[PDB]
Amino acid sequence: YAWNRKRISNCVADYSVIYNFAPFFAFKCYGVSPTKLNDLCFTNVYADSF
Amino acid sequence: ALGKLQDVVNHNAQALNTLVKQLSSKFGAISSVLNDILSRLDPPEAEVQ
Amino acid sequence: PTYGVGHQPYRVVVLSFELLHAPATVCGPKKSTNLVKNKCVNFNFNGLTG
């Protein structure tokens, strides 16, 4: 009900480490490829945790 | 006076413009740019887009 | 803890992005290359390839 939202901005993101150590049974992406995240630039990045 | 000839010229230009305009249409896909689709998706779903 | 799978607590994190509609502040690890003028090149500017 009170899910935490964190803004991510002004950083360079290495998504490779998320793969390198992972306890995540489900890693499902809808609008972007998982392997292509390293080659792209983004804004309006938000992480919602619950 | 010379409306008929100009009209023909207008139609041809208009047709080309419309065809050019059609490149900016998503057509039910995530993006209208092929390069973005290749850069953002894996081949099984990129093929669909 | 005694319950089986499907009722156990699961932590979910949702990453939300926007695609190319604003200036980007979050980018991948890819290294910047020098700029070349008056030649046909395949360029990647902020995840936009042309």
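Note that chain C is numbered according to Swiss-Prot, with residues 499-548 shown in order.
How was it done? The header gives electron microscopy, 2.9 Å.
Using the three backbone atoms N, Cα and C, a Cβ is placed for every residue, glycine included.
Record features, source Swiss-Prot:
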MUTAGEN   C:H519 to P  Increased resistance to human covalescent sera neutralization
VARIANT   C:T547 to K  In strain: Omicron/BA.1
Nonlocal residues around C:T547 (variant position), in sequence order (Cβ under 8 Å, 6 or more apart): C:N540, C:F541
Packing count at C:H519 (mutagenesis position) (other Cβ atoms within 10 Å of its Cβ): 8
Local backbone state of C:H519 (mutagenesis position), from DSSP in three classes: coil
